[PDB]
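Asker: Take a look at the following structure, please.
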Amino acid sequence: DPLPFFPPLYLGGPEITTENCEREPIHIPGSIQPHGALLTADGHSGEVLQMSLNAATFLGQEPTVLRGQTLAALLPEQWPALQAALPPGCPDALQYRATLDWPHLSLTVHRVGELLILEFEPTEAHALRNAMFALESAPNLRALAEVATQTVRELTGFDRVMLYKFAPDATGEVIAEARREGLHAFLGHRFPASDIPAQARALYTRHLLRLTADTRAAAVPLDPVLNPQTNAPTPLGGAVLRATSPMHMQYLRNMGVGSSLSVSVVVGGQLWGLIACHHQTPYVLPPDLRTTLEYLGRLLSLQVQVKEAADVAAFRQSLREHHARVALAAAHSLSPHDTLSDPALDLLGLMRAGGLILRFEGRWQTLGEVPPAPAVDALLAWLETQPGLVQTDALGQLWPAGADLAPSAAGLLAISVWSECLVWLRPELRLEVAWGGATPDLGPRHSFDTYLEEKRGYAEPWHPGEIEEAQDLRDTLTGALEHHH
Amino acid sequence: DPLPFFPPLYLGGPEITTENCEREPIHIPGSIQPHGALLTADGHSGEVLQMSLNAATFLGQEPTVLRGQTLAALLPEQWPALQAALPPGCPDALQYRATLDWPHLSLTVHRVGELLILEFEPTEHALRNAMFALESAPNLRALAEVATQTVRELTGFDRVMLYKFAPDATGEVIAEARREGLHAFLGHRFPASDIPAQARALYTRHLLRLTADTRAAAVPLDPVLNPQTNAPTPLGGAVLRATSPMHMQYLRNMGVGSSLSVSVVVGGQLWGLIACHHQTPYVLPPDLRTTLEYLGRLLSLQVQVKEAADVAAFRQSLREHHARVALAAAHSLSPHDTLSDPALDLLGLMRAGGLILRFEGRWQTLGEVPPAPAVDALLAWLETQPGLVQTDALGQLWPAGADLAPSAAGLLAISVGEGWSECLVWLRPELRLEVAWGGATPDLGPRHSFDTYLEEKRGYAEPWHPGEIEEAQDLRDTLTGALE
Ligand SMILES: *C/C=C1/C(=C/c2[nH]c(/C=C3[NH+]=C(/C=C4\NC(=O)C(C=C)=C4C)C(C)=C\3CCC(=O)O)c(CCC(=O)O)c2C)NC(=O)[C@H]1C
Ligand SMILES: *C/C=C1/C(=C/c2[nH]c(/C=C3[NH+]=C(/C=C4\NC(=O)C(C=C)=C4C)C(C)=C\3CCC(=O)O)c(CCC(=O)O)c2C)NC(=O)[C@H]1C
């Protein structure tokens with residue numbers, strides 16, 4: 001549920017700063033980048049309605065001349081096959097493409113609702129093949145990543161290439177970095193969510209590619225801006241040539257980036273990460289090379305979807321011997337305290353939690369480094385109010401009085417069998433983030449160097465297998481409840 | 001857990017028929033197809049050990065001459081970059097490739113354990129626009145027929161089919177792009193045996209294999225046994241591998257000169273094949289083969305999105321009925337008199353013809369159900385069954401269940417109380433399903449008949465949709481919570 005957008009600047013809407021850029025209508029700029037021209041057309045008749053101001057440059061004849069022509073006349077040879085590709089009411093993620101001649105031009109076309117949007121830019125006319133196999137036999141998330149980043153750099157010759165992966169909190173972390181020997185190294189830096197805003201993420205989920213060929217160049221509006229059909233903003237998301245919002249363009253200039261590009265790494269209908277890549281000088285990429293990345297980006301999604309899902313399963317098997325023992329031993333004895341209390345079962349080693357607490361039929365029993373008694377009892381009280389299995393790396397944030405006595409009471413992992421329940425406390429960790437410029441709030445920042453922060457109150461993150469293995473026990477444990485009741 | 005294989009024919013092993021072809025060592029033929037030559041080499045030194053007999057044809061100099069050369073000498077220009085691609089102890093699913101010159105030759109190389117295996121054969125906006133039609137393909141079928149059509153348009157095959165497997169290792173051709181004139185397999189289930197145990201396992205790892213000429217004979221090696229081990233050579237990763245003669249007759253018996261297929265694999269499991277045949281002999285350029293290999297792995301990533309989504313859209317169609325039955329069940333003490341009410345539409349949730357309810361001794365029924373003394377015996381068996389029981393044919397999971405088929409055919413059972421004191425069940429009536437085999441399903445050798453065989457199996461019932469199976473378990477979580 002991302003925020004709904006304001007009207008644009010060219011329709012009496014407000015102007016942009018840090019506060020309101022969350023709700024910016026990026027998809028309707030009414031303008032494009034100069035490196036290529038752009039025409040719209042009527043869905044049914046094929047009449048050309050809107051043209052770019054620079055439509056006389058690539059085509060070779062003025063906007064006033066062609067503002068009213070029909071595609072049957074202008075593109076007589078393409079128009080027959082073109083319509084067969086783009087049927088009425090289809091998605092906008094469908095792109096037909098062919099090469100053209102003029103006294104060459106690569107042509108990208110798509111359809112949104114009832115309006116056809118054409119794209120025009122030049123074309124010059126075993127890399128990915130061998131690469132694709134190194135992706136297959138890449139033994140883990142990281143190996144994949146660095147092999148993947150390296151591949152894009154070798155193929156496109158960028159000055160920088162990074163594999164940005166997002167987080168649960170919309171932030172990210174550059175996990176892999178192929179770059180020029182000389183440039184600053186972002187590798188291993190978390191950037192805040194705000195750097196890629198709410199709607200941008202949602203637009204990159206549907207459309208898998210966008211770029212900026214020249215950061216300093218100015219935009220080129222349309223003729224007219226409003227779609228004569230609707231008399232309203234034009235949906236330009238599916239177009240490569242879309243005008244990148246000025247906010248981000250300064251963000252790019254403030255790093256020192258002439259040409260930028262990125263590709264969507266999407267898995268399970270959700271924007272998982274980006275392949276970020278920057279150049280120094282202005283750089284217009286041939287359509288062939290852009291398509292080669294678009295294969296590699298969707299390809300790279302299918303590997304993550306296999307490399308993540310597998311790398312947890314291999315960890316899952318490492319903690320199923322301890323699960324096997326605790327399955328049988330728990331189902332035997334009447335005493336629920338005096339079975340799980342025993343260090344033979346290694347009830348701490350299953351989670352690697354610094355402390356634990358056990359509650360069964362009134363008695364509260366503890367083991368490991370745990371807070372004092374009057375503290376614990378108040379911690380029991382809150383867990384009774386909490387609905388639903390509770391898990392957090394910072395208890396202080398989910399409970400204000402929990403930030404107290406941090407040495408022991410920092411992290412947490414709770415499960416219910418709240419009369420008879422389990423819990424695993426975790427000690428405080430002095431984690432040290434690596435932001436690329438700080439995380440508090442003027443405009444877009446000029447500092448992008450290695451900022452640290454030493455946030456206290458947070459603890460070691462629970463691994464996907466450590467979260468799930470606990471729930472597997474919850475199924476088999478509650479089944480042994482009836483032997484008492 | 002597939003069957004372990006016999007030794008080959010060229011090492012004193014037994015010969016092949018229908019009975020024993022399940023345990024055939026297809027991966028070690030010790031021979032290849034003539035359309036391209038094949039050389040092995042030492043992993044460390046790069047010395048050439050084994051050569052094909054026809055290695056003098058493409059290369060241009062005899063086997064006796066080069067049987068003992070080193071790759072530093074033979075391929076001086078490739079050898080440096082080649083080793084960097086294939087590090088020691090890597091997987092065999094890694095293929096380096098470059099183009100060559102001779103007084104042209106595409107070169108495919110891979111590494112298994114400690115032996116390098118080279119492959120040699122000639123070389124002379126389609127996939128781009130296609131790839132997008134895959135994205136906006138609205139469903140499993142639309143995807144399929146668009147996908148099959150694409151391969152046919154791209155390769156110009158006489159036939160192209162999207163074979164999808166089943167839980168029972170059978171399949172069903174669900175899409176078919178073909179020449180106007182050829183017999184239509186579209187919609188035909190073939191039995192599991194047609195693609196055997198190990199073959200499926202070998203197509204999981206290696207995503208492509210072919211046959212460029214069905215009638216042509218194989219070309220052995222020189223020597224057959226790997227001088228390193230003195231043992232069979234692993235040729236699975238090679239495109240040029242000799243297709244086992246059994247299948248080659250199976251292909252001839254349909255009337256297929258050139259065949260090819262690509263693995264559609266999802267979640268580490270062989271989901272389906274893109275089957276494609278030609279009439280005349282057909283050696284495909286390596287470029288075109290690679291284009292399919294993109295499209296096949298690509299097509300895997302779309303199924304993994306199109307299946308997983310198309311169930312979620314169905315799941316939402318039966319969560320209003322779930323929402324009502326969540327609240328109404330948690331209210332009343334009477335478990336019978338709440339779920340008995342036709343207001344809750346407890347039949348409409350599953351669309352089951354009949355149901356039965358058991359709670360605290362009382363057995364209550366609704367819908368077309370079998371007579372009382374029958375039901376009571378059906379209760380007895382469910383108490384013996386461990387674990388949630390589901391089957392489209394109860395007769396197969398319970399011999400006395402095949403009786404009284406009109407009502408007692410299909411089944412879907414769930415437990416609330418541990419054991420079977422308080423539990424649910426949904427019976428389903430018998431369905432006269434009509435299969436479309438491409439030649440019959442009983443057991444000489446490989447069959448000559450591939451026409452449209454039907455069977456009218458009685459005892460089976462409508463299959464439970466993935467959402468209908470899961471929605472019932474979602475209720476089981478929320479229902480048992482109202483037991484206390
Ligand atoms: C308050 C407004 C802000 C501005 C908004 C903004 N930014 C984008 C597009 C991107 N921002 C990105 C952030 C990064 N750039 C990097 O180089 C790295 C890491 C090395 C990060 C984390 C990225 C990657 C993009 C995508 C575009 C691209 O890669 O070239 C938009 C949407 C632009 C559009 O296409 O419509 C907006 C509105 N940026 C801010 O940080 C805040 C202050
Ligand atoms: C007793 C042994 C038998 C033999 C088993 C067998 N099958 C294969 C490989 C394949 N079999 C296939 C069967 C089909 N081809 C189709 O076109 C359709 C449906 C339209 C089916 C069900 C297919 C597709 C393959 C993959 C190769 C291909 O044809 O593209 C092998 C292994 C051969 C090899 O790769 O070396 C073996 C041993 N087939 C039988 O039917 C039984 C008699």
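Residue numbers in this text run from 1 along the chain shown.
Note: Cβ is positioned from N, Cα and C throughout, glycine not excepted.
For reference, Swiss-Prot lists these features for the protein:
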- A:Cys21: tetrapyrrole binding site (BINDING)
- A:23-91: domain 'PAS' (DOMAIN)
- A:140-304: domain 'GAF' (DOMAIN)
- A:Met247 to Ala (Swiss-Prot position 259): Binds PCB (in vitro), but difference spectrum is altered (MUTAGEN)
- A:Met247 to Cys (Swiss-Prot position 259): Binds PCB (in vitro), but difference spectrum is altered (MUTAGEN)
- A:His248 to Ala (Swiss-Prot position 260): 100-fold reduction of chromophore-binding activity (MUTAGEN)
- A:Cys277 to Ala (Swiss-Prot position 289): Binds PCB (in vitro), but has aberrant spectral properties (MUTAGEN)
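Quick one: where do these features end up spatially?
Answerer: If you draw a 10 Å sphere around the CB of A:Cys21 (tetrapyrrole binding site), it holds 20 other CB atoms from the protein chains shown. Look at A:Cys21 (tetrapyrrole binding site): DSSP puts it in a helix.
The number of other Cβ atoms within 10 Å of the Cβ belonging to A:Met247 (mutagenesis position), over all protein chains shown, comes to 17.
A helical conformation is recorded for A:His248 (mutagenesis position) in the three-state DSSP classification. For A:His248 (mutagenesis position), other Cβ atoms within 10 Å of its Cβ number 20.
The Cβ neighbour count for A:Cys277 (mutagenesis position), using a 10 Å radius and every protein chain shown, is 25.
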Asker: Roughly how many Å separate the Cα of A:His248 (mutagenesis position) from that of A:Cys277 (mutagenesis position), to the nearest whole number?
Answerer: 14
Asker: For the stretch where 3 residues weren't modelled, take the C-alpha of A:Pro103 and of A:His104 and tell me their separation in angstrom, rounded to whole.
Answerer: 9
Asker: Please report the Cα separation of A:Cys277 (mutagenesis position) and A:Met247 (mutagenesis position) in Å, rounded to an integer.
Answerer: 18
Asker: Given A:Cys21 (tetrapyrrole binding site) and A:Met247 (mutagenesis position), what distance in Å do their CA atoms have, once rounded to a whole number?
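Answerer: Cα-Cα distance, A:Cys21 (tetrapyrrole binding site) to A:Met247 (mutagenesis position): 8 Å.
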Asker: Please report, as a whole number of Å, how far the Cα of A:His126 is from the Cα of A:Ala125, with 6 residues unmodelled between the two.
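Answerer: On either side of the break, the Cα atoms lie 16 Å apart.
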Asker: Do you have the Cα distance in Å for A:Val417 and A:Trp418? The stretch of 3 residues between them isn't modelled.
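Answerer: Flanking Cα atoms, separation 8 Å.
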Asker: Quick check on the gap: 5 residues absent, flanked by A:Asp441 and A:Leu442. Distance between their CA atoms in Å?
Answerer: 7
